[PDB]
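Asks: Below you will find the structure I want to go over with you.
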Amino acid sequence: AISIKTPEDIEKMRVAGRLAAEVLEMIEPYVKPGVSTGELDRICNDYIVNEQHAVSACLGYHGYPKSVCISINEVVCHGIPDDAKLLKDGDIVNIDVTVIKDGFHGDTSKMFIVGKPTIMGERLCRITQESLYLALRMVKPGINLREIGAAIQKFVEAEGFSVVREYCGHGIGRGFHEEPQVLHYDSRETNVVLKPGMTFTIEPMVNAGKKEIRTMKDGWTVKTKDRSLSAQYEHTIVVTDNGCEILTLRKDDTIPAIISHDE
Ligand SMILES: CCCC[C@@H](N)[C@H](O)C(=O)N[C@@H](CO)C(=O)N[C@@H](CC(C)C)C(=O)OC
Ligand SMILES: [Co+2]
Ligand SMILES: [Co+2]
Ligand code: NA
């Protein structure tokens, strides 16, 4: 019950993933001590709207009030950009971007570490990305989604950290969230066998504490229950004939765009 994208389709995703990636590239200089999350959102949307000639998929999505999600430190996901929340030395910050261009969505996020790094967030953010990369390397036709989740979770826990269970990566294309669900863990519920032309995200959330999370009274903001740090990276990809292609790759990613398992 998963759409297989045509070559036209795939290329529209290329463009949409690139624009989403470039939002995250454009915003980096602004991710600085003193800056508010509200203005980062304004910058991102202005860019998406005026220069990208695109839309944010997030705005209005289940009533979501801003254009990107900005999650700071213990906030796991769906943190709401707010003119009064200021970035400070030490912070680890996720900005999650999704744009729609030409019928198609690109969906991506990364961690920024604000001003003077702290130490254990340096590590959480690193491990969380390494966990995304190891999943991206497994992706190829005929492998099962379940191996991928099981393999993320192993890595993450072996570090002292946990995988958040409530939120998962997702098929993506003309719909924001299409099949399949891409769990970052082993559940025997999961059985998807991958095939060229599927497009989906992988977006593990990792807590330096324990795996349990909590939603706030704004009905959006998810925090860790034990108030530890949590980190997330996300890429949108296409299954290729012999591996994958990352459609949201940034200049700062240290994994190649084209991952090929062929001889
Ligand atoms: C408004 C935000 C965000 C979307 C994305 N950039 C993120 O990659 C995502 O798709 N998140 C999903 C993955 O499970 C998600 O968090 N969806 C929520 C939907 C709410 C809008 C109700 C969910 O399914 O919670 C159980
Ligand atoms: Co996202
Ligand atoms: Co997503
Ligand atoms: Na966080």
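Numbers in chain A track Swiss-Prot; the residues on display, in order, are 2-264.
Every residue gets a Cβ built from N, Cα and C, even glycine.
Looking at Swiss-Prot, the entry for mutagenesis of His79 to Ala says: Reduces activity 100000-fold for the Co(2+)-complexed enzyme, but only 2.6-fold for the Mn(2+)-complexed enzyme. Under the heading substrate binding site, Swiss-Prot lists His79, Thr99, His178, citing experimental evidence as support. For the mutagenesis of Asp97 to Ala, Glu or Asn, Swiss-Prot gives this note: Reduces activity 50- to 580-fold depending on the metal ion bound. Binds only one equivalent of the divalent metal cation with affinities identical to the wild-type enzyme. The structure shown keeps the original residue. Sequence annotations record features per position, and here Swiss-Prot assigns divalent metal cation 1 binding site to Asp97, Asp108, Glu235. The divalent metal cation 2 binding site annotation in Swiss-Prot covers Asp108, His171, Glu204, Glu235, and the record cites experimental evidence as its basis. Listed in Swiss-Prot as a mutagenesis experiment, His178 to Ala is described as follows: Reduces activity 9000-fold for the Co(2+)-complexed enzyme. Binds only one equivalent of the divalent metal cation with affinities identical to the wild-type enzyme.
Have a look at these and tell me how they're positioned relative to everything else.
Replies: Taking the Cβ of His79 (mutagenesis position) as centre and 10 Å as the limit, one finds 20 other Cβ atoms among all the protein chains shown.
Within its own chain, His178 (mutagenesis position) has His171, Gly172 as residues 6 or more apart in sequence whose C-beta sits under 8 angstroms from its own. DSSP gives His178 (mutagenesis position) a coil state; it is part of no helix or strand.
The DSSP secondary structure for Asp97 (mutagenesis position) is strand.
Sequence-distant contacts of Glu235 (divalent metal cation 1 binding site), defined by Cβ-Cβ distance under 8 angstroms and a gap of at least six in the same chain, are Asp97, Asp108, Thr109, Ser110, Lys111, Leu133, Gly170, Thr202, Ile203, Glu204, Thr249.
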Asks: According to DSSP, which of helix, strand or coil covers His79 (mutagenesis position)?
Replies: coil
Asks: Measuring Cα to Cα, how many Å separate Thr99 (substrate binding site) from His79 (mutagenesis position)?
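Replies: Distance between the two Cα atoms comes out at 12 Å.
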Asks: Translate the DSSP assignment of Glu204 (divalent metal cation 2 binding site) into the three-state scheme.
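Replies: In the DSSP reduction, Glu204 (divalent metal cation 2 binding site) maps to coil.
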Asks: Measure from the Cβ of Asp108 (divalent metal cation 1 binding site) and count the other Cβ atoms within 10 Å, all protein chains considered.
Replies: 28
Asks: Taking ligand 3 as the reference and 6 angstroms as the Cβ limit (strictly under), which mutagenesis positions among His79, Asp97, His178 are close?
Replies: none
